[PDB]
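> Here it is, the structure, as structure tokens.
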Amino acid sequence: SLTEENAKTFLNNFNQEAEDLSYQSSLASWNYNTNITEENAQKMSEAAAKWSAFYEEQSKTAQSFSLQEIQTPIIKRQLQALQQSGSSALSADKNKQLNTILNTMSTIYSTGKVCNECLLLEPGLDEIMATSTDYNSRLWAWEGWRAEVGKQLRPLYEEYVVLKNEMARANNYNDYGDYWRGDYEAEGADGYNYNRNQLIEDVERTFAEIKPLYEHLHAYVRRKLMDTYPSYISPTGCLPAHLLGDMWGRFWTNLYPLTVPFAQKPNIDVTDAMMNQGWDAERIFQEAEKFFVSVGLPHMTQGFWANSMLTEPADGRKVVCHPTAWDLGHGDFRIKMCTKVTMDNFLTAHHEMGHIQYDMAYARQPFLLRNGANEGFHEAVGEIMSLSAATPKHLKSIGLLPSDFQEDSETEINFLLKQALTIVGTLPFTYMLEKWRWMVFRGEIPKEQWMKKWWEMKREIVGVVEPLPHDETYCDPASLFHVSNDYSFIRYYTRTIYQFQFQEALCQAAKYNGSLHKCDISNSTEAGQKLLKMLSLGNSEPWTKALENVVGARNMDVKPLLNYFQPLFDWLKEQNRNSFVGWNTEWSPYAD
Amino acid sequence: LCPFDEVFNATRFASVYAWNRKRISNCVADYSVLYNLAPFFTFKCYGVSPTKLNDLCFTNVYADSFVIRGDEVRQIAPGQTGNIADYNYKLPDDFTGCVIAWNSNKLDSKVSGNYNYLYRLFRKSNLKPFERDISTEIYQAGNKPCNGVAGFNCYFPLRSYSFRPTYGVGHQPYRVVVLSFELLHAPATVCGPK
Ligand SMILES: *[C@@H]1O[C@H](CO)[C@@H](O[C@@H]2O[C@H](CO)[C@@H](O)[C@H](O)[C@H]2NC(C)=O)[C@H](O)[C@H]1NC(C)=O
Ligand SMILES: *[C@@H]1O[C@H](CO)[C@@H](O)[C@H](O)[C@H]1NC(C)=O
Ligand SMILES: *[C@@H]1O[C@H](CO)[C@@H](O)[C@H](O)[C@H]1NC(C)=O
Ligand SMILES: [Zn+2]
């Protein structure tokens, strides 16, 4: 219990300096993003270098304190987050090679091009993979992108994997996959501990219950593609990867125009009625603030309205035009978005306002603890608000939809099908990719069996088959942005689970008496107080307690997810009764 | 009349760690002019009420002016605890006077940061009521001597306020003015108008 006031004073001084340094760095980054110039770029780089140097110097000293001797929970947590060095564990030459390989792979990815026609990735090729409906048109693109990017990235990934493994081993971790799993690790009492090795068991058990719904969605989509790809779809086989409406099959949203349940009754789009009423940029954020106040959350500060860039500047300034909630610190919250008069823009503004509210929640916690419980709670806190705002009753009350509008059963089915294609479709992909990456880092898949096991998993778990045989020279995983660039991918699965968990938890607090997908938490102070009970904690307490504060449970549970798509589940069960549920893994298009 | 124009309308207020003090001896006072600006989130009176200030007469009044964060203004009160209450400015548990403060973002804030205001971050012990410490020696936190060089377990006590125009709303500068109505078995001089 000795030598604790020293660590307390160290944390106090560290916070005092880091708050100002982070404010400076965030302001520089904001000035750069809102005004792209070489001067702003140099200022941002200098600020980032200063902040990195300060943080690294303070972390090197943080390791001097033996954490096991500290007894105060909050001080122990503050020390634990700062003691983790990470990349600094490697030597000079090891970091040399690691950064070289990483940035070279990033440049090979961004600067990738396919030549039979010649279209870049973001323009042209993605538009093809999204809208194109011809077999060869998509096949040649899907083959060329890989043969051009993954074949060049393969020799670099074989070294990057071992480099990251060496980096993790220096940090007392087993492998790099185990290092990423540390984000969900939790410490506390007996009823709040969460072993790092238990994440795989939860991910597997949670996926075992989603297979039926995903299997039915796959059986339904497969038949609906036979009308457009007759000789390229099998009645009992897997789906071709290039026919998933995406370069990698991550999102099936592009398949909605073809797999629509009912074509004679489309979805809702209040863009026309929104523009006719004179809804400008700020009008949307005003409605978002009103909604967030109806649940009992704080109001928006005048500083936010004054500093935020809620409209594309006509002064010719270059902007990255990407939605992002900014928390510059010291109460300086801002939103950066080229707001337009549309419904997608409305939902994104709601999501960013939810992010800002979340950031405002835990502002009372120490600087080192001003972060979400985990990488899944952040996006979910905004996704739940976006869902609550998409209810037809909410749009009718706001004045966009006429009060005479009566919701129909077919429109709800179409909306749920689109959501599943955009939500349920990516759940198996993320799990498969994360499991493959873990097995690679752990050394369970030798370098001579990367693509073989990758495609076997694609066929078994995801039910996707390749159009042409790929040998060990190809690297399909690296063809994805999140694989080339070092970014954890399991965050999306946990986010998809936690968003539905919170939606089902707050609906009970709001005393709803209807379907979950039509739940509107608006005008329910009890719902916000229960949610704010967790947003204020942030990273102060283990994520288990944060989840218990809202959902009541201490771990992931996919039952709310299945409850959300329960109508779509029964609809698919009634429709997929016209086919064989499942898919075979021994069938392939290249079996000519 | 009393020189209230010098306490509030000063072109530059003192730091919380070096709060200045001014006293009244002879002339008449007037409390109805303490209206620096419309929103006065800080008009807390202790031991007295604002409506009877004119009728009551005191021997002398001490006015302490200093700037602190908006979040720290609540710490200026009898019996409160905090970095400002313990290490910068402590009020007695039974204090009679008036605490006045107002926003000063337009004046004491700059885009590049106004590092002219400072505060004491660490101190070996809490300050006594109405105590003012302006030392600058290093704060020894461990079992090693502070040899005048800052470093691990040897931190500088004073830190700077980086007031900015967009510095939120709680961290913005607030010009505080604490009026202590000292009264004793002495000739009363600070009376109200007649
Ligand atoms: C946007 O970028 C421009 C690039 O020129 C910035 O302009 C310079 O700003 C410095 C400091 O503001 C001035 O001393 C120079 O004279 C400026 N050049 C011009 C063209 O005036 C500009 O400040 C940045 N603007 C915004 C709005 O962030
Ligand atoms: C929310 O509350 C306001 C005020 O009572 C009311 O006008 C509006 O109809 C309510 N809307 C919802 C979503 O129930
Ligand atoms: C400071 O001068 C202004 C006039 O510019 C006056 O209104 C204000 O009351 C003065 N300050 C005080 C509290 O005496
Ligand atoms: Zn985002």
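The residues of chain B that appear here are 335-528 by Swiss-Prot count, in order.
So how was this one determined? The header says electron microscopy, 2.6 Å.
Positions of Cβ are set from backbone N, Cα and C atoms, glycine also.
Found this in Swiss-Prot, in case it helps:
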VARIANT   B:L368 to I  In strain: Omicron/XBB.1.5, Omicron/EG.5.1
VARIANT   B:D405 to N  In strain: Omicron/BA.2, Omicron/BA.2.12.1, Omicron/BA.2.75, Omicron/BA.4, Omicron/BA.5, Omicron/BQ.1.1, Omicron/XBB.1.5, Omicron/EG.5.1; complete loss of interaction with host integrins
VARIANT   B:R408 to S  In strain: Omicron/BA.2, Omicron/BA.2.12.1, Omicron/BA.2.75, Omicron/BA.4, Omicron/BA.5, Omicron/BQ.1.1, Omicron/XBB.1.5, Omicron/EG.5.1
VARIANT   B:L452 to Q  In strain: Omicron/BA.2.12.1
VARIANT   B:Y453 to F  In strain: B.1.1.298
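Give me the lay of the land around each of these features.
B:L368 (variant position): 18 other CB atoms within 10 A of its CB, across all protein chains.
The number of other Cβ atoms within 10 Å of the Cβ belonging to B:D405 (variant position), over all protein chains shown, comes to 17.
Secondary structure from DSSP puts B:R408 (variant position) in a helix.
Around B:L452 (variant position), a 10 Å sphere centred on its CB holds 17 further CB atoms from the protein chains shown. In the three-state DSSP scheme, B:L452 (variant position) falls into the strand class.
Non-local contacts of B:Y453 (variant position) by the CB criterion (under 8 A, 6+ apart in sequence, same chain) comprise B:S349, B:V350, B:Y351, B:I402, B:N417, B:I418, B:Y421, B:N422, B:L492, B:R493, B:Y495.
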> What residues, ordered by sequence, lie under 8 A Cβ-to-Cβ from B:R408 (variant position) and sit at least six positions away in the same chain?
B:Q414
> Please list, in sequence order, those variant positions from B:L368, B:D405, B:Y453 with the Cβ less than 6 Å from ligand 3.
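Correct list: B:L368.
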> Take the C-alpha atoms of B:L452 (variant position) and B:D405 (variant position) and report the distance between them in angstrom, rounded.
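On Cα coordinates alone, these residues lie 16 Å apart.
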> Return only the integer: C-alpha distance in Å from B:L368 (variant position) to B:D405 (variant position).
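The separation of the Cα atoms works out to 22 Å.
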